[PDB]
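So the structure is just underneath, and the comments pick up after that.
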Protein chains: 2
Amino acid sequence: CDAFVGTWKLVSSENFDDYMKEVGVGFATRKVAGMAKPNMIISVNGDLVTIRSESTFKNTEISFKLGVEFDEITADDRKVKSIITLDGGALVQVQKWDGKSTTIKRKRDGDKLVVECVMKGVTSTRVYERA
Amino acid sequence: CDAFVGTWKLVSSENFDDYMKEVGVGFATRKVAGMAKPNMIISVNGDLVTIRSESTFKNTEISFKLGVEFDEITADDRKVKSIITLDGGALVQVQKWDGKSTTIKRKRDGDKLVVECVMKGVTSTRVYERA
């Protein structure tokens, strides 16, 4: 996870609302969540990887081991099962709940960290740079 | 857990610095941690309990099931194993790392939430009220 460790600030967001719609986030909530500009703080301690997200909407944190399924309460209050892997040099997260699934891919592109969240063929792209 | 769900704000802190010393928290961290006045936000989603701490020092979160050991990275960056129980109507947390242990007790006392953290017979006491 060496390529991912650091504090990342949001530089661009594309198609976030439509992704949230696909996920089932409420109309009012999508407004508030759309206004947030979360940072992403990624760190490692031993075999535990932590991804923190800090914003006006919600402060979240997941702590996990690569390849080991874990319980997560999402920023929009879904209770999901997540599994995160190192796959083609990306961190790939699959979240499953209520027979549904979404894939969140975190990948380096030049000096940026690109986050692509996919649900039913709808993709939100968020671009981050080091703080 | 119903008696614990809510947003709690710090109202008193007693012996916090000495507790941190006993834990082995370094001077500079103890200073910044002592200056912070963290909220504590406790929520439940199915069988998952989440305890979030928000302050200038750190934003942290643990999500866990009662009676099931889990991995935790503490605010002072210790990698510990935690187990949390409902015991005499209190939430009792035991954190273990490097052959050491500390116990964190969260209990209701009237309209307050009293948090007692014990390390080798040094006790820090922090009291919170609903926000």
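The residue numbers of chain B are those assigned by Swiss-Prot, with the residues present covering 2-132 sequentially.
From the backbone N, Cα and C atoms, a Cβ is placed for every residue, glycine too.
Marked as fatty acid binding site by Swiss-Prot: B:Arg127, B:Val128, B:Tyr129. Where Swiss-Prot documents B:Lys22 to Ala as a mutagenesis experiment, the accompanying text is: Abolishes ligand-induced translocation to the nucleus; when associated with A-31 and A-32. Swiss-Prot gives this note for the published mutagenesis B:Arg31 to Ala: Abolishes ligand-induced translocation to the nucleus; when associated with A-22 and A-32. Under its mutagenesis annotations, Swiss-Prot gives B:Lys32 to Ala the following note: Abolishes ligand-induced translocation to the nucleus; when associated with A-22 and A-31. Under its mutagenesis entries, Swiss-Prot includes B:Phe58 to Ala with the note: Abolishes ligand-induced translocation to the nucleus. Among the mutagenesis results in Swiss-Prot, B:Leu67 to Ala has the note: Abolishes export from nucleus; when associated with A-87 and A-92. The residue drawn here is the original one. The annotation that Swiss-Prot gives for the mutagenesis experiment B:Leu87 to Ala reads: Abolishes export from nucleus; when associated with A-67 and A-92. Quoted from Swiss-Prot, the note attached to the mutagenesis of B:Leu92 to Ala states: Abolishes export from nucleus; when associated with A-67 and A-87.
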Restricting to the chain of B:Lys22 (mutagenesis position) and a gap of 6 or more, list residues whose Cβ falls under 8 Å of its Cβ, or answer none. B:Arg31, B:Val123
Determine, to the nearest whole angstrom, how far the Cα atom of B:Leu87 (mutagenesis position) is from the Cα atom of B:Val128 (fatty acid binding site). 19
Secondary-structure category, per DSSP, in which B:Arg127 (fatty acid binding site) falls: strand
Name the residues of the same chain, 6+ apart in sequence, whose Cβ is under 8 Å from the Cβ of B:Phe58 (mutagenesis position)? B:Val33, B:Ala34, B:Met36, B:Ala37, B:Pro39, B:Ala76
Candidate with the highest Cβ count within 10 Å, taken from the mutagenesis positions B:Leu87, B:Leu92: B:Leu92
What other residues of the same chain, not counting B:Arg127, B:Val128, B:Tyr129, have a CB atom within 8 A of the CB centroid of the fatty acid site? B:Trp9, B:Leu11, B:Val12, B:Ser13, B:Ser14, B:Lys113, B:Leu114, B:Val115, B:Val116, B:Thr126, B:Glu130
The mutagenesis positions listed are B:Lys32, B:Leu67, B:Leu92; by CA-CA distance, the one closest to B:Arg127 (fatty acid binding site) is B:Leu92
As a test of the contact definition, list every same-chain residue at least 6 positions from B:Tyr129 (fatty acid binding site) whose Cβ is closer than 8 Å to its Cβ. B:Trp9, B:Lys10, B:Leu11, B:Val12, B:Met41, B:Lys113, B:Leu114, B:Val115, B:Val116
